[PDB]
Every structure is written in C-alpha cells, then in structure tokens.
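J.: Below: one structure in structure tokens.
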Amino acid sequence: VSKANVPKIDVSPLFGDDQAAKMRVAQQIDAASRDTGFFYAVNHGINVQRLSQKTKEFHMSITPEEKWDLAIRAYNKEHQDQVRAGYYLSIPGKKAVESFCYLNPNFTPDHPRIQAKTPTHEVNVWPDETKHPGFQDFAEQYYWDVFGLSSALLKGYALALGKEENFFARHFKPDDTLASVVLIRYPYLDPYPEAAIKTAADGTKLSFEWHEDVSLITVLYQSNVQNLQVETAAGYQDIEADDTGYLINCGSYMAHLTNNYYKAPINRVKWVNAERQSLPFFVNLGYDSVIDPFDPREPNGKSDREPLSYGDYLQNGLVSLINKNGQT
Ligand SMILES: CC(C)[C@@H](NC(=O)[C@H](CS)NC(=O)CCC[C@H](N)C(=O)O)C(=O)O
Ligand SMILES: [Fe+3]
C-alpha cells in the first residue's frame, strides 16, 4: 500500500488582503484537487487542542440514558424529526462507532425553513447543561469557527477555478447553511466486534466503505491515528494523519458543477483498533442554492450539465450514503 501525496497548504493568506498571495494558495489547491484530491490546510487559526479536549470530555461522560434521550430516529422511534441531528449509538458486539451530529445553530422554531418543514432542516438537540457543562457553548462556537475557516477555503477554491473569490462563499451563509458537524468516536475494543469490520474487495479491513463525500467540500479534523485512504487508478493510497491540520477534499456537488474537473475523491476508512476522534464539518450550502456548472477544460467554459439545487442534492446524497454504506 503506497502513500497519497497530501500537501500541507498554508491557508493563512486566504484570511488576508494580499491578492497575489491568495492566488499562490489557490494554485496549490488546484494542484491538489487535480491530483489525489486531498490536502491539509495548515496555519488555519482554529484551536484544535481545545476541540479535541472538549469532544473527548463529551464522548467519555455521556451515559446510555442520555444517548437514548438524544438519539436520532434510526435508534429511537420517538424522535421522528431527528433524521440528521442527535446521537448515533454504538451497538456493543456489532457496531463500534458512535457519534453526535449537529446543524446550523440558527435553525430554531422561529426559522422559516423549520416552520415550513423543509427537509434536511432540524432544530439541534443537546444534552443536559449540568451534566455536560460548557459543551453546547463549545460546540456552537466551534460551528462558527470552522464556518469561518471554510468560507476562507471556498475563496481559495473559487480563485483556483478562475472565478471571483466569492463564487462559492456567497452561497455559504449563517442564516441558511445546511452544513453539519459530526463528533465521531472510534473506540479501542478488545475483543473487537467482527460485525463492525468490513472486508473490502481488495482484502483490506475497513470501518467505513468507499464513497464520495456528500458536500461541496469536507473540512475534517482527526486525532493522530492513520485511517483514511483515497482511491487512485493504481489503487488505494494511505492518507497520513496530521492532528494539527484540517484534511480538505471536494464532495460530489463540486464534481458536478466543475464538470468533474475537480473530482470528488473516492475514500474509505481502514479498520484500526485504537481510540480516536473524527470530526468532520460538511460544507453544505443553503437549501435553494444553485451553482451554475462550468467546464474549466473548455476554451468557452461552457457545461451542458443541469444546475442542481443543493437541498435536493443533500437529501438524496445522505439517504443514498446510508443505503450503500450503512446507518452510522
Ligand atoms: C471520513 C470521516 C469524514 C468520517 N465519515 C463520515 O463522516 C461519513 C463519510 S464522509 N459521512 C457521513 O456518514 C454523512 C453524515 C452526514 C450527517 N449525519 C448530516 O446529517 O449532515 C469517519 O471518520 O467515518
Ligand atoms: Fe467521506
């Protein structure tokens, strides 16, 4: 098994006003997006030490009672509105992974999309404050911190594609974003449940099978345990861990709108028997966001692909991913 080329890109110029320096970051994003599809964003300004500490404190203290009370509909029939947000339970002996997903904190009962019952919009559920002091405040603050980094990254992707820097970010707004955070715990288990280990076609033991990401881009922090692989024509390559950087890649919405010029890399999660954290932020636009496709390979830039509404894309992508790779 070879190792993927995953460059470490200093993204700090994307927060500034040095336009030429931003173009030099964009060039690196372009190069990575045309190669394996992944890069590490470094010098990003997020305190990832506190992110990992606060996330660990939550995973390691929530009780079974609290998990039922927060559980998504797949684990608790009483919670028919929780298709996305809430707790995703492990199944001892069968399923090792567990996680907590939350959405835009601005999705309240006031919100027009909640009042209209538009799919993919939900009001977040939270544990008891006294049982988890500071957790909700940390998690909401983190949502906006990673939103800020993601907006910067989107300026880099726009410039990389020959567009003005707001081409993506203009659709990425705090009032309507469908972006999500998932706080995933992959546990150490001895013995490890065989049912929680899948065997790939190439014989590799996996915790999550091959897929393209359902996102515009994915902005991922993981603890320092190597696990991810990306598919190339020459086979799967290992993505090295870097618990100081954010692992970035394009999702299938980007592949659609660029006429596959920036592909959505196929990736999978190797089985590793080690306690670790996986904390993705899925950069999703608003429900009615439509980006007009283009083809950077063509002199005239024209694409014949249909503009896709982001909400319909997300609803179908999340359902399909559950159908293909299982309820997480
Ligand atoms: C590879 C990581 C991103 C992570 N995998 C994942 O998070 C996988 C593959 S991208 N993603 C999903 O299952 C989609 C979760 C969407 C979320 N419930 C929501 O409502 O928005 C892992 O560690 O398994
Ligand atoms: Fe993925």
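Quick note: numbers on chain A are straight from Swiss-Prot, i.e. 4-331, in order.
Per deposition record, X-ray crystallography, 1.5 Å.
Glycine residues also receive a Cβ, built from the backbone N, Cα and C atoms like all the rest.
Pulled the feature table from Swiss-Prot, pasting it below:
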BINDING   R87, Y91, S183, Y189, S281  isopenicillin N binding site
MUTAGEN   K98 to E  Strongly reduced the catalytic activity
MUTAGEN   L223 to I or V  Strongly reduced the catalytic activity
MUTAGEN   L231 to T  Abolishes the catalytic activity
MUTAGEN   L231 to I or V  Strongly reduced the catalytic activity
BINDING   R279  2-oxoglutarate binding site
MUTAGEN   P283 to L  Abolishes the catalytic activity
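How about a rundown of where these features are and what they're close to?
T.: Residues near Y189 (isopenicillin N binding site) in space but far in sequence (CB under 8 A, at least 6 apart, same chain), listed by position: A99, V100, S210, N230, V275, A277, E278, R279, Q280, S281.
Sequence-distant contacts (6 or more apart, same chain, Cβ under 8 Å) of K98 (mutagenesis position) comprise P196, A198, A199.
Cβ contacts within 10 Å of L223 (mutagenesis position), excluding its own Cβ and spanning all protein chains shown: 22. Secondary structure at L223 (mutagenesis position), as computed by DSSP, is strand.
In sequence order, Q225, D241, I242, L250, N270, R271, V272, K273 make up the list of same-chain residues 6 or more apart from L231 (mutagenesis position) whose Cβ falls under 8 Å from its Cβ. Reduced to three states, the DSSP call for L231 (mutagenesis position) is strand.
With a 10 A radius on its CB, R279 (2-oxoglutarate binding site) counts 18 other CB atoms from all the protein chains.
Counting only residues at least six positions away in the same chain, the Cβ atoms of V184, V185, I187, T221, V222, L223, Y224 sit under 8 Å from the Cβ of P283 (mutagenesis position).
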J.: Can you tell me which of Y91, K98, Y189, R279, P283, our recorded positions, come within under 6 Å of ligand 1 at the Cβ?
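T.: Result: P283.
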J.: Sequence gap of 6 or more, Cβ distance under 8 Å: name the residues on the same chain that satisfy this around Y91 (isopenicillin N binding site), in order along the sequence.
T.: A74, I75, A77, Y78, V100, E101, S102, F103, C104, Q330, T331
J.: By a simple count of other Cβ atoms within 10 Å, which of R87, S183, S281, the binding-site residues in the record, is least packed?
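T.: Across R87, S183, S281, these binding-site residues, the one with fewest Cβ atoms within 10 Å is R87.
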